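Visitor: Just passing along the structure, written as structure tokens.
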Amino acid sequence: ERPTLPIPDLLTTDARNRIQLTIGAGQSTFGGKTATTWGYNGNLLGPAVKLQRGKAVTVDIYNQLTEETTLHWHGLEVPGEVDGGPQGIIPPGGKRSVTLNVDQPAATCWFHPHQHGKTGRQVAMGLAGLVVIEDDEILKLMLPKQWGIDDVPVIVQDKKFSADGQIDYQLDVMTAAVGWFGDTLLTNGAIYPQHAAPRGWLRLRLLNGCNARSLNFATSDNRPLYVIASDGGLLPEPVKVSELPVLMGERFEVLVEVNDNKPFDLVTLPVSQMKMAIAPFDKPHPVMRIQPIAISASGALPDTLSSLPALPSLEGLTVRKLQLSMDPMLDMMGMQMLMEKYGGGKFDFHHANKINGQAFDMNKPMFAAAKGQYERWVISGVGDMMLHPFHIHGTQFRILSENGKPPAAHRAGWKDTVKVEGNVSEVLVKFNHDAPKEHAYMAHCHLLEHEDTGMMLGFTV
Ligand SMILES: [Cu+2]
Ligand SMILES: [Cu+2]
Ligand SMILES: [Cu+2]
């Protein structure tokens, strides 16, 4: 009765150097009840696009939805033209082709809609896919690499459903304040699936694909997780942890030992968002069952994985300050609402959340950043106690200060997201590619309902 963990197709180019992605609506079943869902190349979620560093691929994108959408390639160091800006809106029945030039270390990135004001809803409906970047360096390590066997993507997402089974998503005052949270946890679209893993090392490419919920991975029997990669790729050495917090939109790759016939679970532990943990995420929650099989796998975990460049001197680097702000009444409303779950004048919430006192204006980039030079961006969330995972397009950056303190070792490598939660973060960013006004990059909170209600800025390079 325990469903098998679905494995996204790992797609490579055809003989024409092309990959096709179709965006469309279908049906899925959750807990025995059908729901209308959206997917790439299917009814729900999407495939994993395989890229090779230093090689070009062209992606043909067909929008079969009845509304506009866009595609954001989260974590890719690509020109702003790839996401597209206004030219990046794909009308119903429209086609968009993008040629991806992959010039960054091996990493697990992802892709998802980014229509402003509607990103939360389109992700909630089902749209997300993966990007697997490979390079020469990672292949020489002889990591677990049999996709779907000992090298497995694990996209973890919550959803809220109505009584009839349909996805229950509404961007209203309360969801704009706190985010969209559900009580049903999905793993590659399935409820508590199991994966059969050969003996030895099992590699999990973890993605927190929730709109607003932070996760904290561990195992049911407290066996450790060996973190080998963050958002932007390999760490210099594996970092062993007993638990692994993962913010919305973040990825980590971990190895876990499969050493006998005893099944065990990947779980997620309670997280305080504000300072409340709400059922059914107020105690450890299963994510998926790992079922050992008698076959042994040959993946290895070397002592050294990669090399990170030394941080440059901070003297002389441009400093950019970004102040996140939540509307005080959304902030208050959200605190009271969570306190109860845990236990007029013309206001428009669609532009109520802000950066540097401005809600996102698609026609006015806030600044231009330098191309090819390190900058220090300082992001403050001092006005409220909510979690804002801050994401910057076009770069894999280094965290200098995460929410007031130097980053943990497994978060000190390549990142595209930094925690901001009532304190101040500082990141060292470099943009290798152009993004003109008509194809501007974005920087924003990745709690999707916050960015949909104004907590985003555009910038050019
Ligand atoms: Cu994203
Ligand atoms: Cu936020
Ligand atoms: Cu974004």
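The numbering of chain A matches Swiss-Prot: 30-372, 399-516, in order.
Even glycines carry a Cβ here, placed using N, Cα and C.
In case it's useful when we look at the structure, here is the feature table from Swiss-Prot:
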- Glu106 to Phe: Increases oxidase activity with ABTS as substrate (MUTAGEN)
- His143, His448, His499: Cu cation 3 binding site (BINDING)
- 227-292: domain 'Plastocyanin-like 2' (DOMAIN)
- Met355 to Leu: Almost loss of oxidase activity with 2,6-DMP as substrate. Loss of the copper tolerance phenotype (MUTAGEN)
- 402-516: domain 'Plastocyanin-like 3' (DOMAIN)
- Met441 to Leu: Strong decrease in oxidase activity with 2,6-DMP as substrate. Affects copper incorporation into the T1 copper site (MUTAGEN)
- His443, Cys500, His505: Cu cation 4 binding site (BINDING)
- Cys500 to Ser: Loss of cuprous oxidase activity (MUTAGEN)
Visitor: Within 10 Å of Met355 (mutagenesis position) by C-alpha distance: pick out those among the recorded positions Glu106, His143, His499, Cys500, and say none if nothing qualifies.
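Guide: Of everything listed, nothing lies within 10 Å of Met355 (mutagenesis position) (Cα to Cα).
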Visitor: Of all the recorded positions given, namely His143, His448, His499, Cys500, which is spatially nearest to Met441 (mutagenesis position) at the Cα level?
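Guide: When the Cα distances are compared, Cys500 comes out closest.
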Visitor: Using Cβ-Cβ distances, find the residues under 8 Å from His443 (Cu cation 4 binding site) that belong to the same chain and are at least 6 apart in sequence, listing them in sequence order.
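Guide: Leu353, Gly436, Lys474, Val475, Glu476, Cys500, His501, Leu502, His505, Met510 - these are the non-local Cβ neighbours of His443 (Cu cation 4 binding site), listed in sequence order.
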Visitor: So 26 residues are missing between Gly372 and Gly399 in the deposited model; what's the C-alpha distance in angstrom?
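Guide: Result for this gap is 29 Å, Cα to Cα.
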Visitor: List the residues in the vicinity of the Cu cation 3 site, defined as same-chain residues other than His143, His448, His499 with C-beta within 8 angstroms of the site's C-beta centre.
Guide: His101, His103, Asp112, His446, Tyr496, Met497, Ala498, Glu506, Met511
Visitor: Just checking: which of the recorded positions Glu106, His143, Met355, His448, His499 have a C-beta under 6 Å from ligand 2?
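Guide: Among the recorded positions listed, not one has its Cβ under 6 Å from ligand 2.
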Visitor: What is the separation, in Å, between the Cα atoms of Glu106 (mutagenesis position) and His143 (Cu cation 3 binding site)?
Guide: 17
Visitor: Given a separation of at least six residues and a C-beta threshold under 8 Å, show me what packs close to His499 (Cu cation 3 binding site) in the same chain.
Guide: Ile410, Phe415, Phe445, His446, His505, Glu506, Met510, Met511, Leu512
Visitor: Using DSSP and three states only, what is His505 (Cu cation 4 binding site)?
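Guide: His505 (Cu cation 4 binding site) sits in a helix per DSSP.
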Visitor: Please list the DSSP helix, strand and coil residue counts for the domain 'Plastocyanin-like 2' (227-292).
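Guide: The domain 'Plastocyanin-like 2' (227-292) comes out at 0 helix, 42 strand, 24 coil.
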